[PDB]
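The structure appears right after this line, and notes come after that.
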Amino acid sequence: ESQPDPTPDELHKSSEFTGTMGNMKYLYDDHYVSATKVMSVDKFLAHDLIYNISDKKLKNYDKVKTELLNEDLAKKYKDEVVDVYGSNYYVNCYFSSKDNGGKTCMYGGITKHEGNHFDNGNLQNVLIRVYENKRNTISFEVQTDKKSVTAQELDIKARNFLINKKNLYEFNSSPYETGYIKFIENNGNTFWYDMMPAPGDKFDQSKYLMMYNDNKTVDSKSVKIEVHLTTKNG
Ligand SMILES: [Zn+2]
C-alpha cells in the first residue's frame, strides 16, 4: 500500500550536486501555472494534454502542455472541465509533431472543477510541519480552494514559503544537505518526494518535475504534511 520512508542512503545530497541550485529554486519561488475551468484543446504524445492558458504575470506563454503518467489519465481528463496548478519549465519543453505565443510544459496538476470546492466558498488550510535534524522547529499553513487537491499544489506552496522563511534553496546551493516532503493521508497511506536535486553538475528540471506526472491528489481537509530536512554535516 504505502511507500516506506526514505532509507538513509537513498536521499539526494546537496553536497553531491555541483550544478546551480538556483535552477531548483526557480521551480518553486513564486512560480506556477494556474487556471480554472479549462478543457484541453490538443495533444502531442499519447499521455499529454495541451490547454490554452495565458501567463497573466510575465506574459511568457499562452499554451500549456501537461504530461501524465500514462494514456489512461490523459483520456480521463481530455474532455473534462478542469482546474490546473503546477510548476512549469521551458528548458527542453517540446511541442510539435511536425510544426504543431509562448509555450510552456509541466506534469500532472489537473483536477475536475465540478464538485471540488467548499460549500461555504471558503479556503482550506493545510498544516505543514517542518523538521530540522529530527526536531519540529516550525509549522505553517498553506491554503487551497480545492477539496481534492494535487500533492503538487501543496508541495509547491510549501516550498515557496520555505524558500523565503528558511532559504530552502539559494542560487549556489542549499543550507540543507538532505530533504523530503512526506504526505500522510487519513486512510493511512503515505508517500514522499525528495526535495534535493540528483547528484551531478547539471540539474534537469524536466526530469525532476516528472515525479508529479501521476497527478496524485489528496483530501485537503484531512491530509497531513511533514517536511524533513537535515544539515547533518555542516
Ligand atoms: Zn474549480
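Residues 28-127, 133-266, in that order, are what chain A shows, numbered as in Swiss-Prot.
Structure determined by X-ray crystallography, 2.2 Å.
Cβ coordinates are placed from backbone N, Cα and C, and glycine is handled just like the others.
According to Swiss-Prot, the protein has these features:
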BINDING   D36, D110, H145, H149  Zn(2+) 1 binding site
BINDING   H74, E98, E107, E146  Zn(2+) 2 binding site
MUTAGEN   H74 to A  About 30% loss of T-cell stimulation
MUTAGEN   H145 to A  Complete loss of emetic activity
MUTAGEN   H149 to A  Complete loss of emetic activity
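Shown here: features listed in Swiss-Prot, placed on the structure.
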residue: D36; record: Zn(2+) 1 binding site; DSSP class: coil
residue: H74; record: mutagenesis position; DSSP class: coil
residue: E98; record: Zn(2+) 2 binding site; DSSP class: helix
residue: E107; record: Zn(2+) 2 binding site; DSSP class: coil
residue: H145; record: mutagenesis position; DSSP class: coil
Based on Cα distances to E107 (Zn(2+) 2 binding site), point out the closest of the recorded positions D36, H74, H145. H145
For ligand 1, which among the recorded positions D36, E98, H145 have a CB under 6 Å from it? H145
What residue among the binding-site residues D36, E107 has the most other CB atoms lying within 10 A of its CB? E107
Rounded to a whole number, what is the Cα-Cα distance in Å spanning the 5-residue gap between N127 and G133? 13
When the number of other CB atoms within 10 A of each residue's CB is tallied over all shown chains, which of the binding-site residues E98, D110, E146 has the maximum? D110
Could you tally the C-beta atoms, other than its own, that fall within 10 angstroms of the C-beta of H149 (mutagenesis position)? 17
Which of the binding-site residues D36, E98, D110 has its Cα closest in space to the Cα of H145 (mutagenesis position)? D110
Smallest Cα-Cα separation from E98 (Zn(2+) 2 binding site) among the recorded positions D36, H74, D110, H149 is shown by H74
Round to the nearest Å and give the CA-to-CA distance linking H149 (mutagenesis position) with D36 (Zn(2+) 1 binding site). 41
